[PDB]
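Asker: Attaching a single structure in structure tokens format; questions to follow.
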Amino acid sequence: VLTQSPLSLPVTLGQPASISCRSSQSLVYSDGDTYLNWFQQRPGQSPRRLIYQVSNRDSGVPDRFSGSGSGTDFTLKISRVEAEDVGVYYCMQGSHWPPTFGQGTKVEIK
Amino acid sequence: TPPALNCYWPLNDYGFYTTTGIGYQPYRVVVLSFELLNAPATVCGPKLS
Amino acid sequence: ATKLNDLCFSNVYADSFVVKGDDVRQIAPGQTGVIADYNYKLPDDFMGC
Amino acid sequence: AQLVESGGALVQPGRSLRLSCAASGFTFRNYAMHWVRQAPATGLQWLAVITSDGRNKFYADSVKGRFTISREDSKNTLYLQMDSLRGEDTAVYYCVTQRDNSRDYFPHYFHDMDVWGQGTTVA
């Protein structure tokens, strides 16, 4: 079970933003790693991964996306939110089967 | 003449992965060595005369 | 391998098993895999052969 | 790695629906396949996985015993057989897999889930 906050993030274009995710249990797996990923789903599109293993970014992901966290408390950070960054940001854990997602944070540009 | 018996190549490759342990990750190494004032200095620090 | 006779140890432990050819590669330090992780693991340290 | 879902439709509660998902851009046989569904009710909900060899099939308790996951390697196609559908099962069903199969064994195929299809609506 993952809970995200805020449910909706009102960020002025060009300004930074962050999305919080809080787990009901430590997401540290048996091998010592942490399988907490972040995805963004743009309206009209399926989810895409941006950040994985808490702070790593996928190839093709803009350097403005980063993250940090441990245990139960994780954060997705965007150095500046652009118009194209509109969408719902989900946190996902694969540490404990079944894998779960947060409710998602709707980030909108003001 | 390889692969005849007891022919070996002296070199081997590093299998560097993005998914392995720290001890098995690649590192870039730079080693600095100074020539201690034999010939007239060519490099000095940010000092005034 | 050529200096083994000249190396003195307190003792040696010989671990015996049958493994699939392709999975032989997992019998090493710094490895992951079905065998390396769930059947037989080696420490990331010096070993014999 | 592209996934294309199909088979979405409106089906009365109690009846069954079978989904499919065509794979391209990668070797289907070399990856585990998952179904995930999306609804306001659950956000993104993982349902089931079938391993690359088609041998091990794991299901979430919420669908365990009602849904069956299967694959046809010869057609590069993933399927989902959903029986006794309820109103609560209304969702967009996504075909999901991974690009990285370095650790193709339990539970590592739940760690990335980085390949998603467009999703198909089931009502």
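Per Swiss-Prot, chain B residues shown: 468-516, in order.
Method on record in the header is electron microscopy, 4.2 Å.
Each Cβ is built from the backbone N, Cα and C atoms, and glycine gets one as well.
According to Swiss-Prot, the record shows the following:
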VARIANT   B:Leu472 to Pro  In strain: Isolate GD03
MUTAGEN   B:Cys474 to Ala  Complete loss of human ACE2 binding in vitro
VARIANT   B:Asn479 to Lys  In strain: Isolate SZ3; 20fold decrease of affinity with human ACE2; no effect on affinity with palm civet ACE2
VARIANT   B:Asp480 to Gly  In strain: Isolate GD03
MUTAGEN   B:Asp480 to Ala  No effect on human ACE2 binding in vitro
VARIANT   B:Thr487 to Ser  In strain: Isolate GD03 and Isolate SZ3; 20fold decrease of affinity with human ACE2; decrease of affinity with palm civet ACE2
VARIANT   B:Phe501 to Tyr  In strain: Isolate GD01
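Looking at the shown structure, can you explain where the listed features end up?
Answerer: Counting every protein chain shown, the Cβ of B:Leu472 (variant position) has 5 other Cβ atoms within 10 Å.
According to DSSP, B:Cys474 (mutagenesis position) sits in a coil region rather than a helix or strand. Note on B:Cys474 (mutagenesis position): other Cβ atoms within 10 Å of its Cβ, all shown chains, come to 8.
B:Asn479 (variant position) falls outside any helix or strand according to DSSP and counts as coil.
For B:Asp480 (variant position), the count of additional Cβ atoms within 10 Å of its Cβ stands at 5 [all protein chains shown].
Within the same chain, no residue at least 6 positions away in sequence has its Cβ under 8 Å from that of B:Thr487 (variant position).
Sequence-distant neighbours of B:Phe501 (variant position): no residue of the same chain at least 6 apart has a C-beta under 8 Å from its C-beta. DSSP assigns B:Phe501 (variant position) to coil in the three-state reduction, placing it in neither a helix nor a strand.
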Asker: Just counting, how many other CB atoms are there within 10 A of the CB of B:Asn479 (variant position)?
Answerer: 7
